[PDB]
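K.L.:
What follows is a structure written as structure tokens; I'll ask about it next.
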2 protein chains.
Amino acid sequence: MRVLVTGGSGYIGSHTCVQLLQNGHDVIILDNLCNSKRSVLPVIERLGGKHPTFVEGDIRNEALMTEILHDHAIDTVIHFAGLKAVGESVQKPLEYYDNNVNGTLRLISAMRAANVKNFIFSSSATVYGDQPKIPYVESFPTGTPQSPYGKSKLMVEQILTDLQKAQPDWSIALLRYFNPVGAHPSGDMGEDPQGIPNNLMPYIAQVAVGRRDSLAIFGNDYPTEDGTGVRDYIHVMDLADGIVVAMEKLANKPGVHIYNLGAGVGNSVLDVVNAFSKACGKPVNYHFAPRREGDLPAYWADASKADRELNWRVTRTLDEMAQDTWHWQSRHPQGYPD
Amino acid sequence: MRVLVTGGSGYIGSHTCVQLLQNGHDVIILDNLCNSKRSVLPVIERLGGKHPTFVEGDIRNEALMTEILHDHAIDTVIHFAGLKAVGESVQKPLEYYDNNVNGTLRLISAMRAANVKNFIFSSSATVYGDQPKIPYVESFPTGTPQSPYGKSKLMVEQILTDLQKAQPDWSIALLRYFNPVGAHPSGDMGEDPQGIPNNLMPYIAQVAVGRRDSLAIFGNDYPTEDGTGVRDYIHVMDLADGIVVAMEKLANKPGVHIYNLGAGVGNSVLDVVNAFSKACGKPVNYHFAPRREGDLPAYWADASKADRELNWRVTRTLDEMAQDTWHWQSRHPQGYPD
Ligand SMILES: NC(=O)c1ccc[n+]([C@@H]2O[C@H](COP(=O)([O-])OP(=O)(O)OC[C@H]3O[C@@H](n4cnc5c(N)ncnc54)[C@H](O)[C@@H]3O)[C@@H](O)[C@H]2O)c1
Ligand SMILES: NC(=O)c1ccc[n+]([C@@H]2O[C@H](COP(=O)([O-])OP(=O)(O)OC[C@H]3O[C@@H](n4cnc5c(N)ncnc54)[C@H](O)[C@@H]3O)[C@@H](O)[C@H]2O)c1
Ligand SMILES: O=c1ccn([C@@H]2O[C@H](COP(=O)(O)OP(=O)(O)O)[C@@H](O)[C@H]2O)c(=O)[nH]1
Ligand SMILES: O=c1ccn([C@@H]2O[C@H](COP(=O)(O)OP(=O)(O)O)[C@@H](O)[C@H]2O)c(=O)[nH]1
């Protein structure tokens with residue numbers, strides 16, 4: 001199929017695009033490069049075995065979206081573009097609602113004008129919020145997300161659900177990713193954000209290669225076993241495989257198809273730090289810090305729905321995620337060329 | 001004050017602008033004329049006793065909004081612009097989320113650029129959604145809104161609330177209007193949408209002057225006394241006064257200020273029809289149609305908060321609302337000229 005991958009030079013997107021190209025799909029990447037490096041493109045192409053088209057631009061530019069969709073006869077859209085830092089969103093709400101809500105609205109408006117009716121949305125475990133039972137299950141209601149990032153993702157889910165009710169030929173996947181970590185097994189593609197990483201694992205990896213002095217751990221007084229936050233860590237390669245399976249299986253199947261994509265087990269921040277220390281051979285330096293706004297104490301997935309319906313499940317462990325990120329970072333301590 | 005009134009040529013806006021101008025404010029009206037007529041402008045000037053400035057344009061045009069804000073040295077913004085039909089929103093969700101959510105986002109992004117920090121938002125009783133506690137009280141939670149229109153308004157409430165947490169010098173009023181009806185007592189300004197009215201009272205009035213054959217009452221099997229929907233009808237002049245009071249009292253008061261603006265009693269569709277037949281002297285032709293998607297059976301306000309805090313409450317009765325609408329419509333059967 002001919003796939004538009006917004007945010008496709010980013011972390012999840014770059015891994016997804018490799019898998020898409022390996023499966024014979026045609027890939028067009030749209031990215032504004034605010035949180036990724038252009039030089040990942042040829043790495044995607046070498047690992048994927050096929051050339052992806054690149055367009056530098058912004059999902060908020062509806063005119064450009066419409067041009068792309070038409071110029072390439074796109075079949076399906078995988079949407080990764082947006083801003084993703086929970087704590088940052090509390091400080092910069094308008095930027096998150098603009099990139100995430102308006103940006104998705106602009107993209108789906110261009111899709112409706114171009115008659116493209118297959119959408120795979122990068123949602124988040126943060127749409128559940130504080131109320132729902134853990135592990136999270138898709139058949140029980142969401143609650144109140146705890147940050148503008150989380151709220152933005154739930155607002156887009158709702159907008160997309162109401163679009164599909166009005167326009168019932170659409171197929172829309174709401175894929176609630178949990179916490180992807182890890183890197184491609186070659187060690188030549190991994191996470192490389194712009195500036196200081198907001199996510200846990202790339203920060204730890206940059207400490208381990210000597211770029212940053214110490215990890216700050218955001219909270220040690222949570223109601224968790226060791227007092228640090230607990231999350232469901234999923235290897236980015238398993239995540240990317242799930243996304244591709246969803247895209248293929250759900251294209252042209254009308255409805256709103258909701259899946260948790262996670263490993264189904266929780267690990268704490270200190271668990272991740274310990275996993276990485278064993279992979280790299282040295283204790284990763286850290287210090288405790290206050291809780292980050294927008295963080296819940298603990299959550300993890302029930303990913304049985306994706307197992308039953310998509311025949312997908314995780315295959316890699318947290319230790320293997322830490323090993324693959326260390327393999328990447330140690331090979332490329334400054335990330336991609338710039 | 002120097003007041004920007006988006007949507008100011010519209011129903012509630014035009015009445016509000018007349019009250020603003022009578023209080024000596026400088027008023028700039030911004031409207032795209034999708035649901036109002038430009039020929040209302042001299043009426044607003046005459047009844048207001050003072051000339052407002054008019055700009056034809058769209059709240060989604062951020063650059064234009066910023067220009068108006070700077071040029072006119074705006075102190076506070078009253079935001080009426082948007083789309084407002086519950087049933088239409090179910091059919092046309094994208095247009096609702098764009099005009100309502102992106103439109104408000106573009107406006108408040110302009111205000112951040114121009115350092116304007118006083119906002120009065122037209123919210124709606126539809127944000128309460130399926131909250132079973134009725135009359136609705138501000139200090140009790142919102143439920144799930146039951147249409148894209150209602151969800152759009154609550155999404156904007158949430159965005160504004162997050163903005164004010166990040167930028168705590170903002171003063172933001174979330175004014176949850178109930179169901180405004182009626183017309184200026186002169187009989188020369190009233191409700192005149194483009195096309196076929198979506199709201200109950202302007203449809204009634206256009207049947208009463210012979211422009212429409214029969215009112216469609218949407219549902220006759222609700223769990224109410226007569227089976228028709230129940231709402232809290234508030235005279236538009238009372239609502240205009242309340243908006244003006246809120247603007248004047250809440251300017252430069254940092255915080256998020258939530259008020260229901262309603263009469264605090266419920267009346268059914270048939271109650272309104274009977275009040276109109278009494279006012280016009282002829283029984284209004286009607287029939288029953290199916291329930292309209294998005295509609296709840298019954299709701300009305302607790303408007304005690306506005307009484308205690310803003311010293312505002314309703315003064316006009318349902319019969320006066322119907323008499324004033326008939327006065328307008330019988331004087332001006334075709335509304336304002338095109
Ligand atoms: N990483 C996670 O833990 C995680 C968890 C749940 C959901 N998600 C979601 O998955 C998606 C991808 O996350 P990621 O980890 O790959 O992040 P990322 O930052 O690596 O990828 C996002 C990409 O989008 C680009 N981008 C951002 N705003 C854009 C805009 N307006 N127009 C065009 N390009 C823009 C960035 O330059 C970047 O390449 C995001 O929607 C994110 O919210 C991520
Ligand atoms: N009438 C009600 O029962 C009611 C109840 C609760 C809340 N509200 C809210 O109050 C506000 C005003 O309601 P109203 O009854 O006066 O409706 P209205 O349609 O008469 O007024 C809205 C005005 O906004 C203009 N407009 C619409 N979209 C615009 C855009 N993108 N940019 C610029 N102008 C635009 C229209 O042309 C119109 O003049 C709306 O936000 C509405 O949702 C109305
Ligand atoms: O530098 C960091 C980044 C993250 N975290 C914690 O690590 C976990 C994962 O955070 P991340 O930002 O990667 O993803 P999130 O869970 O917000 O999606 C959460 O408990 C964060 O509080 C941390 O302690 N230090
Ligand atoms: O042509 C119409 C318009 C509205 N209504 C009913 O009148 C009440 C008020 O509807 P309106 O659309 O004016 O405002 P809403 O209550 O949706 O804000 C509701 O019970 C509607 O179902 C109706 O029966 N016929």
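Residue positions begin at 1 at the first shown residue.
Recorded method for this deposit: X-ray crystallography, 1.4 Å.
In case you wondered, yes, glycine gets a Cβ from its N, Cα and C as well.
Annotations per Swiss-Prot:
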ACT_SITE  B:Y149  active site, proton acceptor
BINDING   B:11-12, B:31-36, B:58-59, B:80-84, B:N99, B:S124, B:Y149, B:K153, B:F178  NAD(+) binding site
BINDING   B:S124, B:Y149, B:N179, B:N199, B:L200, B:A216, B:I217, B:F218, B:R231, B:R292, B:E293, B:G294, B:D295, B:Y299  substrate binding site
MUTAGEN   B:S124 to A  No major structural changes. Catalytic efficiency is very low and affinity binding is 21% of the wild-type enzyme
MUTAGEN   B:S124 to T  No major structural changes. Catalytic efficiency is about 30% of that of the wild-type enzyme, and affinity binding is similar to that of the native enzyme
MUTAGEN   B:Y149 to F  No major structural changes. Catalytic efficiency is very low and affinity binding is 12% of the wild-type enzyme
MUTAGEN   B:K153 to M  Decreases the catalytic activity. Not reduced by sugars in the presence or absence of UMP. It contains very little NADH
MUTAGEN   B:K153 to A  Decreases the catalytic activity. Not reduced by sugars in the presence or absence of UMP. It contains very little NADH
MUTAGEN   B:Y299 to C  Loss of epimerase activity with UDP-Gal by almost 5-fold, but it results in a gain of epimerase activity with uridine diphosphate N-acetylglucosamine (UDP-GlcNAc) by 230-fold with minimal changes in its three-dimensional structure
K.L.:
Specify the count of other C-beta atoms within 10 Å of the C-beta of B:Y299 (mutagenesis position).
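P.N.:
B:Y299 (mutagenesis position): 21 neighbouring Cβ atoms within 10 Å.
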K.L.:
Where does B:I59 (NAD(+) binding site) sit by DSSP, helix, strand or coil?
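P.N.:
Going by the DSSP assignment, B:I59 (NAD(+) binding site) belongs to neither helix nor strand, so it counts as coil.
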K.L.:
So which recorded positions out of B:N35, B:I59, B:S124 end up within 10 angstroms of B:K153 (mutagenesis position), measuring C-alpha to C-alpha?
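P.N.:
If one measures from the Cα of B:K153 (mutagenesis position), the recorded positions that come within 10 Å are B:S124.
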K.L.:
Would you list, in sequence order, the binding-site residues among B:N32, B:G82, B:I217, B:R231, B:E293 whose CA lies within 10 Å of the CA of B:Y299 (mutagenesis position)?
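P.N.:
Of B:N32, B:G82, B:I217, B:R231, B:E293, within range: B:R231.
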K.L.:
Using Cα coordinates, what distance in whole Å links B:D295 (substrate binding site) and B:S124 (mutagenesis position)?
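P.N.:
Cα-Cα distance, B:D295 (substrate binding site) to B:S124 (mutagenesis position): 13 Å.
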K.L.:
What is the Cβ neighbour count of B:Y11 (NAD(+) binding site) at a 10 Å cut-off, with all protein chains included?
P.N.:
27
K.L.:
Considering all pairs of residues in B:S124, B:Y149, B:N179, B:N199, B:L200, B:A216, B:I217, B:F218, B:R231, B:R292, B:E293, B:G294, B:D295, B:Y299, annotated in the record as contacting substrate, what is the maximal C-alpha distance expressed in whole angstrom?
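P.N.:
Value for the max Cα separation, rounded to a whole number: 23 Å.
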K.L.:
For B:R231 (substrate binding site), what is the secondary structure state per DSSP, taken as helix, strand or coil?
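P.N.:
It is in a strand.
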K.L.:
Compute the C-alpha separation of B:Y149 (mutagenesis position) from B:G82 (NAD(+) binding site), stating it in Å without decimals.
P.N.:
10
K.L.:
May I ask for the distance between B:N179 (substrate binding site) and B:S124 (mutagenesis position), taken between their Cα atoms and rounded to an integer number of Å?
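P.N.:
On Cα coordinates alone, these residues lie 9 Å apart.
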K.L.:
Can you tell me which of the binding-site residues B:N35, B:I59, B:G82 is spatially closest to B:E293 (substrate binding site)? Compare CA atoms only.
P.N.:
B:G82
K.L.:
Counting other Cβ atoms within 10 Å of each Cβ, which of the recorded positions B:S124, B:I217 scores lowest?
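P.N.:
Lowest Cβ count within 10 Å among the recorded positions (B:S124, B:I217) is B:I217.
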K.L.:
For ligand 4, pick out the recorded positions B:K153, B:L200, B:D295 that have a CB under 6 angstroms away from one of its atoms.
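P.N.:
By the Cβ criterion, which requires under 6 Å to ligand 4, the hits are B:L200, B:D295.
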K.L.:
Please list, in sequence order, those binding-site residues from B:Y11, B:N35, B:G82, B:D295 with the Cβ less than 6 Å from ligand 2.
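P.N.:
Only B:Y11, B:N35, B:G82 meet the Cβ criterion.
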K.L.:
Cα distance, B:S124 (mutagenesis position) to B:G82 (NAD(+) binding site), nearest Å?
P.N.:
12
K.L.:
Given the recorded positions B:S124, B:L200, B:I217, B:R231, find the one whose Cα is closest in space to the Cα of B:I59 (NAD(+) binding site).
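P.N.:
With Cα distances computed to B:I59 (NAD(+) binding site), the winner among B:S124, B:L200, B:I217, B:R231 is B:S124.
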K.L.:
Would you mind reading off the Cα separation of B:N99 (NAD(+) binding site) from B:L200 (substrate binding site), to the nearest angstrom?
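P.N.:
Roughly 22 Å, rounded to the nearest whole number.
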